[PDB]
Structures are given as structure tokens and as C-alpha cells.
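Participant: Mind having a look at this structure? Questions to follow.
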Amino acid sequence: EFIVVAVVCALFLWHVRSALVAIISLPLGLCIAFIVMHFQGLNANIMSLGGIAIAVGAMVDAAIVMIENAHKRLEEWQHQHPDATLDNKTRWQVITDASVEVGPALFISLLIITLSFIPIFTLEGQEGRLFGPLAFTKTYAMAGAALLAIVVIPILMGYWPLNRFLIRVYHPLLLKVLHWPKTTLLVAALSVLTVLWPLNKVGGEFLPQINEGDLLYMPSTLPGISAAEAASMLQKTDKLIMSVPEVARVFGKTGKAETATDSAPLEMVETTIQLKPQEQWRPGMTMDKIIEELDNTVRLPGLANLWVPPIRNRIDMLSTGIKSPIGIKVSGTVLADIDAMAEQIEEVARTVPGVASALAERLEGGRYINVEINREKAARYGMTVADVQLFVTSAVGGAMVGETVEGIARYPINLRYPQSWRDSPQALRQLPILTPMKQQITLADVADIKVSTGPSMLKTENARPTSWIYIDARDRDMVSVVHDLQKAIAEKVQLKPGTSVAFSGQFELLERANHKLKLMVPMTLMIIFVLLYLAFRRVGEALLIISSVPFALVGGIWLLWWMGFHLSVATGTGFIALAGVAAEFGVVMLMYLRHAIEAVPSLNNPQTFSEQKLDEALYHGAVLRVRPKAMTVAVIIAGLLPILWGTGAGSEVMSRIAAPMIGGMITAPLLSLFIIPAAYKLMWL
Amino acid sequence: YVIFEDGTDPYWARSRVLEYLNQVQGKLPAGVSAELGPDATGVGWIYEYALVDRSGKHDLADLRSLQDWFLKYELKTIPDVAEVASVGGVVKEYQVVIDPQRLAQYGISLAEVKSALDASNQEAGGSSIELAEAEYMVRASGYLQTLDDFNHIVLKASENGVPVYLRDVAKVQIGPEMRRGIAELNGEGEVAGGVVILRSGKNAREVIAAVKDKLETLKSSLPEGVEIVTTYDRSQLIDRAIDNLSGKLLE
Amino acid sequence: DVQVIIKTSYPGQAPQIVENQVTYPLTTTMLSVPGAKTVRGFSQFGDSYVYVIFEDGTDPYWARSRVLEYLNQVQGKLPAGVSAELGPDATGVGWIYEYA
Amino acid sequence: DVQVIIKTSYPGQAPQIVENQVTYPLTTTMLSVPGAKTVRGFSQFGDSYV
């Protein structure tokens, strides 16, 4: 990004030392940002560096503007007086005057950017913790850049073909626009109204699928399997997963590790598949196709396959508890009603075209061998309840009795009967019982043993039983399938008194972030308007240039639709950031145009029917002011194209945040170039 | 009661008292154990109600059990309700009274009766077998459920003879535990009630609103004839004071 | 988020018994801790786990110090041999390195 | 400095037993406390200080 920005600056100014003066603002801004975030206590991660990479161009624009202005002033001075006659005194004077002529506007523009992206600190929770560092570092970098531009840049600027084509292409369009401004504003309104077409096709999700070098495999199955069978299933599924050429290691495991952070019982597979470096396969096999091949290769009837990254999966399980991205919780107080409702919902969900699989957790899926100890019979032989259940807690059981020490180690002891006495319930009814009377009897003479069903594990959220339903959909959108499931389970499934249904997982966080972003726009607009009145001291110009963000939004959403991205929190942040850049471009344009209209033409209008010289002032404000705007737009787009076309680690979020800004910086400036002069001419009359 | 200096964190004090509690626990008697108090104080008694039954049907011992085992748990879930206490009523107690004359005839001492009574209320099964198809968990009964179970336990086994049952030395019955608190309404008679205690440093109006909403939405699940009559409510004073101050400011 | 794990062991007790005598008094007691956002909890044939997740902007150690007090307050009601042990100072996302 | 003392009593146990069963699990556990600079510890015929 730094290299490309330097190249663009050197190609636009065609002066090496000017390019150096322009780019020296980036390293010092980076240094200031790093110092401030070290003082605060942040570390270097994807978000911080992403914020700095996003702020690169927004911090170089203000310096290149002043550099171009000083260039023009020096050129004019040289054109006025003979060459080969100069000294440091007059040069320093003219450079300082040229810098002061345009400093305040760009300073207030950088302040606009900063304090208009500041309102994103209101995010709370997962998205807040994710986007905190980004906003922090972006604000720090922009503040340092503004400080340097208003303090340091003049000093080292005083110490140290293409535009003709732009003018030739701009002249006639500008004239024909100034001829009729009303029709121009009308076609602008229509170009804003034509935004409703892509908004429907753009999807919706919480966050992009940030892919890493590994991925988890956690299938859902019934708890009715043994230990040896579970180990055999693990072995066969691991050997089947290893059959894919993009797998280096496979470490499968069932049950739990010896830690409190793992509560998984047996019958629950959790494998960690390690993928080879992506430089070891055909450059056309993405992660989605690898997941598809894995899903198609390890069918293994009896499992509901699920593939997710480790970090994201564990963060989801921590924040919500549902491993899958989409999930439905059925609450209530009765277990039978909850189980029936979960079964119904699970059976209805797998008919949605986008869903790939759906599985509900059963509550009553546990087999019990109930031994009702009759107290009358147990008393007839003279033995308490404890004495008759010791024959099943220790003989048929094997509970621990103690532990032996060996240096530092310790190992437990067991005690139980042989295996031939726990074969079948009929083998229990024949258990030999040595009564306290030193007698021989069976277990059927003192207790009735039968087989039944009941709860295997009781999950309760907020002290209320709940049943979770895991949904898996990889082909269709997230919000689309969520709305489809809502409609389906609200149409063809009837509720029962005492039970509720709630969508959880990514959808709750998505809705929270959506509400926050929806209520966050007014603050940004108000800050922009305040800082604009602070610079132009008029409400007219403030509203004039603040009415330019809609074009930016239209362009951003169009580019989002064109690139195939979905609407998420990253795109929201992108729009909240693009608003400020659009406002900054409008400020620059209107400031230059205003100086133009202020200098010459304040004399002819008092004589009515005088519009010939009013257009020449606008022309002058669109002949001398064409290079700065083109340069700002070029550097803004060039400092963002790299992170847009980037394909690496963590590039998903940055590309999603950059796409809206690059989309808007092509539509808002191109339209502003014709809407600002038109509306300003209309306002001056 | 340990009262601290001014400007002290309400939680720093508890965290510092826990350490000295641990330090002194090593010196207390065998079975004594010092338990910390709740996160509220005496001034936290925000809301108080009484469970009235104008039908002469539900006895005094049922109202208190209903309170303790339903409302103490339904209201405790409110965000900032530090505690819910029960006042008045009667607690159900299994009283086994022994006759000296009939106890001497059999020649049994009280120690054996106690050891046999307090050794038949365990429930634990710690095995796991396989039925040739899948896992099979192992249970084991042992909980005491009804009264006849108390008369069906044997104290000593007579070799080839009628063993002595608890029904032979001691008779069982239900009774009221020694009452520690008595409550009563206007002039009618004793009544069981509850007391909501708020957490130190939180707003009372929101807690009262939530408590009233829950007690209202629970009015359908209560038995027929039982009603909850409020005896103390602090929201009325809050409303009156706020209205008075607002009117004063306006005038 | 800020999560505290409470793992209790009840040797050989059906899920319902361990849920009535161990998990319920813990899930209903931890909901009164200052700053507790939610309290998940599930009991198995011999164990009971309770996850207390707190609000945003809460000290990771203040939460543990405040959960210890309510753990002590509820310890007097648990069964004879049951004892609730606090969890480690990490969470599920803390699984950094794994070897075989 | 900020010092915390942990005194444990094991009646009548040779230094090695009290060091293996009492002092070692304490010295190795207290080294994970946030902010613990060092953890000294020694066990005697009946006691263990950390």
C-alpha cells in the first residue's frame, strides 16, 4: 500500500522530492499510532494493521493537497518574474502563505474523518471486542496525521501529459452541466433512486468465514453406543478423512480431556484436521470445495457431519453454546412437550431448500435398569436398603475405595465381581446374595428389576430445561435460510402452552449489531454537519456537501452486489467510514470552488442580468482544482485496492470493509463533480 | 455484625472478611461452621406479602411449604433480588416418638435406633454395563418416600424369628417443627408470608415492578382459595415523593 | 467473554437426582451474582457443570472473587460428600498447543 | 515485597513424604498465580511453609 501510494503521488506530481514530502507522513503516523497503542496496552493483530492500512490514503490526501497548492503558487510566482532570481526568504514566504491558504480546510476534513468514524465505539459484545482495536488505531493514525499535516508538513515542504487529458475531458461536460443545473439535480435524484435493484440480491451474514490452516469436525450422533464401537468409528472416520490429499495430520478424539473446560461425554467425536499449506494444491481449490469433498467422502451413515474452524467454533460455543452457526432453542418446563416440539421442528427444518442437515437433541434418550428394592422383602431377611444395594454399587459397579502413592504419583483401587454377573437383566435377577443371616438368595427375591427410558442429560439455561436443534446450511445465505425457517416453523407447526422457540447462534449477534448500526448513523451525520458548519460557517454549504453521502452509499452497495459479498458488520463499518471520506472530498471541492467564486466575480451581479462572468469563475474553480481532486481520489482508491484483491490470512474481513469504500469513492466523487457546481450556482442566485 | 469505615467498597469488605473467616475456622468447635451473610442489610426489606386462604381448606403447614418450595425459587430469579425470606407457617417434620415401657421389653437402646434410622436414605449407582448393543447405565434406589417405609425398617434381625420393626418400639407421625417465627394478619389468624430483600446499592422501583408483574402472572398457578395480599410496599412512598417534588418544582 | 466454570462430582447418581440436588441450587444461586449475564448448566450420570457468563467490561478476577462467595453460601446445602470446585483460569478457546 | 505465607501441618511425616504430598503440589500450583515472582518452600518433620 505504501509503495503504491508513493508511486501514484510521484506519477501525479512528477516530482521526486514532492513525492517524498507527501509520503513521509505515513511512517511518522504509523509511529504515532504504535506509540499511542503501546501506551494504551494493545498488541499487533489483524484489526490494528487493518485500520492503519485503511487510514493510509486518508492520511496522505491532506498532505498531497497542500503540496499541490504550493506547487501551483511557486509556478505562478515564477511565471510573474524572471527566472534565475530567487532566494530562501521569498520562497519560504510564498510557501508558508500557500500552505496557510489551505491548511484549515484539510485539518477540519481530517477531523471530520476521525470524529465521524468515532461513533463505532458503541458496539458491545463480540463485534465490539472485534472492532475496537480497528477503530482505536484508525483514529490514532488519523489524529497523528492531522497533527503532522498542520505542524510538520510545511517545514519539510519548504525545505524540499495526464492533467491536460483530464481538463479536456472535464471542460465540455462541466459547461453543459452548468447550462442547465435543474435537470442535473433531477438525474442525480434518479441515480440515487436506482439503488433498490441490487439491495434485494445482496445477501446477509454476521461475519465472513475467516479460514485458517486447520478445521474441526464435530458430528452429532445418538448417545447409544459403547466404548469399543466408538473407538472403531473414530478410527474408520479418521482413516476416511486422511484420504483427502489436502490433509497432513488428523487427531481424532471422543469423550473429554482431564480438564474442567471440556464437558463432552463419550459418543461425541471432535477431530482436528490439519490442512497442508495452500501452496501445495491446484490454485483453484478453495476451502469451500475442500469442505465439500470432506463431506462427500466421509458420509458414514449414523453421523450428522459438521465442519467449522476451531477458533470460531469455540468462540461460538463460549458465547452461545451452540456449535453450529444456526441453532434453535426450545424452552419450557415439561420434558415431553419440549422433546415433541424439538422433533417437529427438526423434521420441518430439513425441508427448506437451503438447509443441508438438521438434528435435534433428544432429552429422553437414555436407557435405565430400574431396581425397585422392596422394603418388606428386604426386611423379612433382615437387611437394610444399604446392605442390599451394596450388591450393585460395588459388585455390579466398581466404585473406588482408595489410592496408593508412589513417590509423587497416585493410583486408585477398584473392587467388583467378575464379568459373568452383569451380562443381562436375567443375569442380575440371579445375582447371589449373602444375607446378614449367612443365607443364600437371589436378587429377584428382594427387588423387582426392569428396563425403562429416561433422561440421559439435562441441559438447563437460566434454570429452565432447553433442547437445542443444530442446523447446517453451507450453500444458501444465512439470513435467507433463517427467515425461511422462521416462516416455515410459524406456518406448518403449532406451538404448545408452556414452551417457546428462540433462534440463537449468529442470528442474535447479527440482530444486535444491526440495531446498533441502524441507530449509529444519526450521530455520524450530526458530527459531520457540526464540523462542516465549523469550517464554512453556513448551513447552506454544509447541507450541500452533506447531501453527497447517498451517492457513496449507492456506489458501495452496487460494488458489494457486483463482488458477491454479503451484508454484515464489516460492510456496516465500511459504510460508516466511507461517509467521512465522501464528506472530505465534498469539502475539498466546495472550498476550492468557493475561493474561485469569491476572488473575481463579486462585482458584476449587483447589475442584474449578468451571468456570463459567473460561469467563468466556476470554470476557474474547475480548471485549477482538477488535479487535487483527481489525486485524492486516485490515492484513496490505490491505498485500498491491495487489501481488496488480497488473498491471504485474515484478508476476508479487510476485503469486506474495503469493498464499500472503493465502491463509493467511484460514485460519490464522479457525481459530486457535477452536482456541487450546479447546486452552488443555483444557490448563489 | 461488622460495620466498616466510610467510603469502602461493599465487596472489598466481604472479600477481606472471607480471609479472616478462613483464618479463624481452624479454631472453631468440631461441627461449627461460620457462614457469611447475604448481600443485603436490614433496610433492604422492600416488599412483603401474606398468603391468605379464606376457605378453611388449606392448612397452615401447606402454605409455608408452597411458599418455600415455589415462590422462594420463582422470585429469586429476579435480577437484583438479594433474598426471599419466609415468615410464619408450619414446617413438616417426621416425629418418631418412642415408648419407654415398650422399648424396655425389647431391650433396645436409643443409639441403635438412631444408627438404623439415619442409615437408609442414600441413592447411588456407579456402574456401567453393555447389553450387547450399547451402553447401559446403572441406578440404585434407596430414598425414603412415604410413612410406611418408616415402619418397614428393621433394627435388629432375630435369628429364625420375627425381627423387631420400627413400628414395634417407636410410632411415627407428622408434626410442626419448633416454630421460630409467627406471623398474623389484621385480626383473623396466623398466616404464612414472604419478604423480598433487595441487594445493597440497586434501584428498588424496578425490582418492585418486576416482583409485582411476576406475582400477577403467577396468580393462575396458585391453588384455589390462596391469595397474596401485600402488607408493605415501598413503591408508594417513592411515587408520592417524586410527584410532590415535581409539583413543587413546577409551581 | 468472562466465563466461570463450576464442576461438581456426585458419584453414581442418575441425571435427575444430580440435577435436583446439585445443579438446580447452583444455577438458581449463581443468577444472583452481581453482573451475571447468563448461567448455563447441565448434569450427567456422575457430574454437573455450570457456566456463568458475565456482562461486558467485567474484571476476569472480580467475577471469580464474587462467585467464590456464593459458592461458600451454597456449600451448606449440598449433599454430604459433594463439594463444588472452581474451574481453571482459562476457557475453551484457550486450547493453544496440542501434541501426541 | 508483597509476600504470602502458606503454612500446612502434616502430623508426623518424614520430610520427604510431606514434601512430595504437600509442598510440591503447592509450590507448583502457586507458580501459576497471576503476578507471582517466586515461590520458595520448605518442609520439616511435621510442617510445610510456602
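Sequence positions for chain A are given in Swiss-Prot numbering; the residues included correspond to 345-504, 516-1040, in order.
Cβ from N, Cα, C; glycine included.
As listed in Swiss-Prot for this protein:
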- A:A399 to D: Strong decrease in copper resistance (MUTAGEN)
- A:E412 to D: Slight decrease in copper resistance (MUTAGEN)
- A:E412 to Q: Loss of copper resistance (MUTAGEN)
- A:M573 to I: Loss of copper resistance (MUTAGEN)
- A:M738 to I: No change in copper resistance (MUTAGEN)
Participant: For each of the mutagenesis positions (A:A399, A:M573, A:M738), count the other CB atoms lying within 10 A of its CB, then report the residue with the highest count.
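Facilitator: Max Cβ neighbours within 10 Å, all protein chains included: A:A399.
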Participant: Within its own chain, what residues at least 6 apart in sequence put their Cβ under 8 Å from the Cβ of A:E412 (mutagenesis position), listed in sequence order?
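Facilitator: Correct list: A:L357, A:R982, A:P983, A:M986.
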Participant: How long is the line from the C-alpha of A:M738 (mutagenesis position) to the C-alpha of A:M573 (mutagenesis position), rounded to the nearest angstrom?
Facilitator: 49
Participant: Rounded to the nearest Å, what's the C-alpha distance separating A:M573 (mutagenesis position) and A:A399 (mutagenesis position)? Just drop the number here, would you?
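Facilitator: Distance (Cα to Cα, whole Å): 40 Å.
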